[PDB]
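To keep things clear, I will list the structure first and then write my remarks on it.
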Amino acid sequence: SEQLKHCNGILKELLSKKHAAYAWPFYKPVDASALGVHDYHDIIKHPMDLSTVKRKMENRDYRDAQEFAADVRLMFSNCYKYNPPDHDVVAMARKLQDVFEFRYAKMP
Ligand SMILES: C=CC[C@@H](C(=O)OC)[C@@H]1N=C(c2ccc(Cl)cc2)c2cc(OC)ccc2-n2c(C)nnc21
């Protein structure tokens, strides 16, 4: 669909150089143990990240744009859920969600 196309564009923007300063925490799945964090998967039921979104997109695993949005939003929600509101990673999530929500709203 033309909506899934629009979403692919958004994904590419989220991955582009412009946003790399606050998008990077979300490039790959959280490796919590590597960060010295060992309850992440007790708190977070379903991990999400942009490489996963990209894999689904590439593999045509998204039934519609709303499923795409559900994943991206979940990626942010996990971050907000697990971390305190003053966390710098939360700031990064908010800045990147700035981008996502705005471009997603421009969807035909
Ligand atoms: C998993 C551990 C919890 C957070 C943490 O305090 O890690 C030390 C963590 N912080 C970070 C984190 C903390 C501060 C800043 Cl400014 C950016 C990212 C984090 C880092 C990463 O490096 C590859 C990848 C994922 C991260 N992440 C995401 C997504 N959600 N929370 C985090």
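Chain A uses Swiss-Prot numbers throughout; the residues present, in order, are 347-454.
Any Cβ shown, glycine's included, is placed from N, Cα and C.
So that you can see what the record holds, here are the features copied from Swiss-Prot:
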- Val376 to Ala: Abolished binding to histone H4 acetylated at 'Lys-12' (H4K12ac) (MUTAGEN)
- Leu381 to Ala: Reduced binding to histone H4 acetylated at 'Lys-12' (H4K12ac) (MUTAGEN)
- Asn429 to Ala: Abolished binding to histone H4 acetylated at 'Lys-12' (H4K12ac) (MUTAGEN)
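Projection of Swiss-Prot feature records onto the structure.
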residue : record               : DSSP class
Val376  : mutagenesis position : coil
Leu381  : mutagenesis position : helix
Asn429  : mutagenesis position : coil
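Between the CA atoms of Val376 (mutagenesis position) and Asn429 (mutagenesis position) there is a gap of 13 Å, rounded to the nearest whole number. Around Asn429 (mutagenesis position), the C-beta neighbours below 8 angstroms that are at least 6 residues distant in the chain are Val435, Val436.
Counting every protein chain shown, the Cβ of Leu381 (mutagenesis position) has 9 other Cβ atoms within 10 Å. Around the Cβ of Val376 (mutagenesis position), 20 further Cβ atoms fall within 10 Å across all displayed protein chains.
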